[PDB]
Amino acid sequence: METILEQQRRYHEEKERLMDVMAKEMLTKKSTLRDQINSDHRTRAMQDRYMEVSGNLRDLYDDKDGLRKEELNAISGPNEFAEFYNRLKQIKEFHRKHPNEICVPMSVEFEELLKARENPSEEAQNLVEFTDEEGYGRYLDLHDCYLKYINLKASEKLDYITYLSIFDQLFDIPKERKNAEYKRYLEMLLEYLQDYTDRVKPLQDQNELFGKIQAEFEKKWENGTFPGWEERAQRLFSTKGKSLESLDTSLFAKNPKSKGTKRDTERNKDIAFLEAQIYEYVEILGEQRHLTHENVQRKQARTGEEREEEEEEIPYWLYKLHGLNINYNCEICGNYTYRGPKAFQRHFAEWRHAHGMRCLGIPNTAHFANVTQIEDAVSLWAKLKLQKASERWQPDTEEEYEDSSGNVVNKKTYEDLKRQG
Amino acid sequence: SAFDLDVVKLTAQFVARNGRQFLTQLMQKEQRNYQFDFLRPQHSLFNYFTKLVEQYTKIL
């Protein structure tokens, strides 16, 4: 198999097709949010294909350096070309047209007028990835999180608007004590928010964004990124200030920070990383957070009906005397329909009816003019079959033999007897 | 059309490794009995052959 030449050529061509297709998408105009997100999700799957093909292309050159000398030897050789060409003389009678090596990749990564989803992504569906309240990247549903939050505080003194003011908090005083049960809720709210960030921006590198947030967390957030001018340095885990950076550094190796209290860097790690991720993702979604808050205020202020509507977003006598609109059909005239009985009678004896009778093999006649079914027409043509005669000389033979009472012979028998003797 | 495609692709693979324009592993073959009419620019399939050798040369 020509790994060096054919496979790398095909993978390079497939990559070029993918680039051309998502270029054709970025050339075309977009009209609504659903179809924008749908194409951006489609282009993500094409990028996943591009990365995988490019993976395989890079892991196909190790044996290439093994055979490159033999490949570069274009003078000493030639016999292998002949040997392969002789094997190409196999199965000559392969009567088939083959226009599919480039047409199938081109028409695979393209789409057909009724559905603006290409053949690779043809079962892709945005409503398995977004709920209706989210409106494809327009809003985030925080109603469910608000319900879990009521249960968590154990009291109803807190509206949805009051809840949103809590999620506008960033680096200030916490809602509950950060060592309480608020942590399980914060984990769940974040998991929703993190999935949501990537979900509404599917063309952006998820691994880049994750690796950047991780690097900022380790190199800055755990390393004293909050300083005042108790003010001096704040450590997320141990929930306390500290005098100078020298006593902060020497506190990072102490048992209460490492593992010797219940808010340490061994036990409370995942929650502290989560508290940083919910912060950075809410900043990235600050426009969308404003849009949800506006939508909640608009939904709250409505009447009943306004809320329900937003949740939804002649010649009769002449034709009677002439015989029009009458049910009639002629199955002999190519199963055509007639609007009258006289039209059905004239259509049974017509050019199209006689042409269909001649193409079916049954010649028409004066008695078979009103025939509709083809089963009766065969019996009519059999009974019409030249009445019943065809017998002018079926006995005349004049057999000599005795010539008195012995000369029982037919026309063909007497002809054979005259030709034989 | 598979035979036609495979002979054009295979000849292009052995043409693309040439040390000189007219010193190919196919110029010797034409003179050694191997009837291949798409080598001449008179045959329409030569224009696809030129793309395939350009692609195999890109694949070097």
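Following Swiss-Prot, chain B shows residues 160-219, kept in their order.
Including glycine, each Cβ sits where the backbone N, Cα and C put it.
Here the residue is the original one, while Swiss-Prot reports the published mutagenesis B:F162 to E with the comment No effect on binding to SF3A3. In this structure, B:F162 (mutagenesis position) is part of a helix by DSSP. Proximity of B:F162 (mutagenesis position) to non-local residues of its own chain (separation of 6 or more, Cβ distance below 8 Å) is seen for none.
Long-range C-beta contacts of B:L169 (mutagenesis position), restricted to its own chain and to partners at least six residues apart, with a cutoff below 8 Å, are absent. Among the mutagenesis results in Swiss-Prot, B:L169 to K has the note: Abolishes binding to SF3A3. The residue drawn here is the original one.
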